[PDB]
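K.L.:
I'd like to ask you about the structure that follows.
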Amino acid sequence: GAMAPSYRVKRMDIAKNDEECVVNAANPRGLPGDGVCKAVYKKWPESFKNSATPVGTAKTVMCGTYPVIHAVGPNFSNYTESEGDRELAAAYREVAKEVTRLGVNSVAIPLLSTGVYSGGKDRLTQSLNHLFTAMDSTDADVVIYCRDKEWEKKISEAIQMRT
Ligand SMILES: [Cl-]
Ligand SMILES: [Cl-]
Ligand SMILES: [Cl-]
């Protein structure tokens, strides 16, 4: 476990993370994809061997000894708001199980379903709150990765408001 488990946010490419494992914002088919998924494919391509897994699940594949947790959020283009919200919660719960099983002291994590799976809506708060519900019972240091300057400020504010 971490000595004083924390949340932090950084605005940079998650493929350059300083944590003991990474969460990929994967597609269900284990394809290279776009955005976070394509950065993860370039950095850890070996982790895409048999990485396909259903929506609402996470599947870990090692790249050497470095764990890549492939977490499949719902595409809100296809899911109803109700069923998508349930699957997005479930994906983060499966991430927390994997992080616990691996015994890591730190994890790098993107906001699932906030990019091309957002169905054209701002889901910062929805996705971050499901991240917190799952990860609050874990003792890993959690480092959230984002790319937008305004999102960095809002995630930082949300972390600080609980402390
Ligand atoms: Cl960067
Ligand atoms: Cl996405
Ligand atoms: Cl972002």
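If you go along the chain as it appears here, the first residue is 1 and each next one adds 1.
The deposited model was determined using X-ray crystallography, 1.3 Å.
Note that Cβ sites are derived from N, Cα and C of the backbone, with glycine treated the same way.
Pulled these features from Swiss-Prot for this protein:
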type: MUTAGEN; residues: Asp13 to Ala (Swiss-Prot position 1343); note: Partial loss of ADP-ribose 1'' phosphate phosphatase activity
type: BINDING; residues: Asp13, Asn27, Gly35, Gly115, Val116, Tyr117; note: ADP-D-ribose binding site
type: MUTAGEN; residues: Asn27 to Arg or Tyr (Swiss-Prot position 1357); note: Almost complete loss of mono-ADP-ribosylhydrolase activity
type: MUTAGEN; residues: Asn27 to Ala (Swiss-Prot position 1357); note: Partial loss of mono-ADP-ribosylhydrolase activity; complete loss of ADP-ribose 1'' phosphate phosphatase activity
type: MUTAGEN; residues: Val36 to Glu or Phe (Swiss-Prot position 1366); note: Almost complete loss of mono-ADP-ribosylhydrolase activity
type: MUTAGEN; residues: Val36 to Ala (Swiss-Prot position 1366); note: Partial loss of mono-ADP-ribosylhydrolase activity
type: MUTAGEN; residues: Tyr117 to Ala (Swiss-Prot position 1447); note: Partial loss of mono-ADP-ribosylhydrolase activity; complete loss of ADP-ribose 1'' phosphate phosphatase activity
type: MUTAGEN; residues: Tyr117 to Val or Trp (Swiss-Prot position 1447); note: Almost complete loss of mono-ADP-ribosylhydrolase activity
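Can you tell me where each of these features sits in this structure?
P.N.:
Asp13 (mutagenesis position) carries neither a helix nor a strand DSSP state and counts as coil.
Long-range Cβ contacts of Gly35 (ADP-D-ribose binding site) within its own chain (separation 6+, distance under 8 Å): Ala25, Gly115, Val116.
Sequence-distant contacts of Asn27 (mutagenesis position), defined by Cβ-Cβ distance under 8 angstroms and a gap of at least six in the same chain, are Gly33, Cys37, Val72.
According to its DSSP assignment, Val36 (mutagenesis position) is helical.
If you take the C-beta of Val36 (mutagenesis position) and look for same-chain residues 6 or more apart in sequence within under 8 angstroms, you find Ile14, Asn24, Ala25, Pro110, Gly115, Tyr145.
In three-state terms derived from DSSP, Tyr117 (mutagenesis position) belongs to neither a helical nor a strand segment and is classed as coil. Listed in sequence order, the residues of the same chain lying 6 or more apart from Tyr117 (mutagenesis position) and placing their CB within less than 8 Å of its CB are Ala25, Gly73, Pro74, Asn75, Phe76, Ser77.
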K.L.:
Which recorded positions from the list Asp13, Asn27, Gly35, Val36, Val116 come close to ligand 1, meaning a Cβ under 6 Å from one of its atoms?
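P.N.:
List returned for ligand 1: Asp13.
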